[PDB]
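Everything on this sheet refers to the single structure shown next.
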Amino acid sequence: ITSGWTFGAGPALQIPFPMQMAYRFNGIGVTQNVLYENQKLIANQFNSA
Amino acid sequence: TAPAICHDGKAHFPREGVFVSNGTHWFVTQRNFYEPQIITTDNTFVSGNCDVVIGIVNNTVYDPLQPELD
Ligand SMILES: *[C@@H]1O[C@H](CO)[C@@H](O[C@@H]2O[C@H](CO)[C@@H](O)[C@H](O)[C@H]2NC(C)=O)[C@H](O)[C@H]1NC(C)=O
Ligand SMILES: *[C@@H]1O[C@H](CO)[C@@H](O[C@@H]2O[C@H](CO)[C@@H](O)[C@H](O)[C@H]2NC(C)=O)[C@H](O)[C@H]1NC(C)=O
Ligand SMILES: *[C@@H]1O[C@H](CO)[C@@H](O[C@@H]2O[C@H](CO)[C@@H](O)[C@H](O)[C@H]2NC(C)=O)[C@H](O)[C@H]1NC(C)=O
Ligand SMILES: *[C@@H]1O[C@H](CO)[C@@H](O[C@@H]2O[C@H](CO)[C@@H](O)[C@H](O)[C@H]2NC(C)=O)[C@H](O)[C@H]1NC(C)=O
């Protein structure tokens, strides 16, 4: 949650979480603007799920 | 850091990399090695307006065209 996937390859590197989720969308073929303009929706959907 | 940069009322997002600030100026870097470059219109792409991104910051994005045309 605080370091993403960096602590498993060396030192833990902090990065804000909203920016971690944007990287993770990029890794599946979705552009990052789709998350940042819908951040509230994805957080609501995750919390209910 | 900041997710996007505002210029001319438009939101700019990095193609690859993250925005960083050294204390006084902002740069674009690649994510795996610190190597800053100036934020230009060839480094970024535009999507949406600066009203939906939380944490967007003001900066200058330089266009190479105008200083070539003096
Ligand atoms: C994408 O789908 C979601 C539902 O999966 C839509 O969000 C819902 O919208 C309805 C109608 O406004 C609301 O009553 C619900 O409360 C919303 N759900 C959540 C979890 O927020 C969303 O509007 C859709 N997006 C678009 C652009 O149509
Ligand atoms: C952040 O980096 C910049 C660029 O290196 C520093 O700003 C100065 O920028 C001018 C050009 O606009 C250069 O001619 C100077 O040599 C730069 N100074 C230095 C010390 O590099 C700026 O000082 C840096 N900020 C901090 C807080 O270190
Ligand atoms: C990050 O969190 C800090 C608090 O830990 C936020 O700082 C506050 O900002 C508000 C305005 O948004 C001020 O009214 C408060 O006085 C600030 N608090 C402190 C302790 O200085 C900061 O805004 C947050 N950053 C983002 C991008 O949301
Ligand atoms: C970033 O720059 C924009 C553009 O100058 C700022 O938008 C202005 O915001 C002020 C209030 O702070 C309004 O009075 C102006 O009408 C706005 N200008 C326009 C053209 O809409 C924005 O506030 C700046 N952001 C920060 C954090 O300073």
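Chain B uses Swiss-Prot numbers throughout; the residues present, in order, are 1077-1146.
Yeah, the Cβs are placed from backbone N, Cα and C, and that goes for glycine too.
Proximity of B:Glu1092 (variant position) to non-local residues of its own chain (separation of 6 or more, Cβ distance below 8 Å) is seen for B:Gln1106, B:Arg1107, given in sequence order. Under its natural variant annotations, Swiss-Prot gives B:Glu1092 to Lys the following note: In strain: Theta/P.3.
A 10 Å cutoff on Cβ-Cβ distances gives B:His1101 (variant position) a total of 12 other Cβ atoms nearby, all chains included. Here the residue is the original one, but Swiss-Prot notes a natural variant at this spot, B:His1101 to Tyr: In strain: Theta/P.3.
Looking at Swiss-Prot, you'll find the natural variant B:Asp1118 to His noted as follows: In strain: Alpha/B.1.1.7. B:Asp1118 (variant position) has a Cβ environment of 10 other Cβ atoms inside 10 Å.
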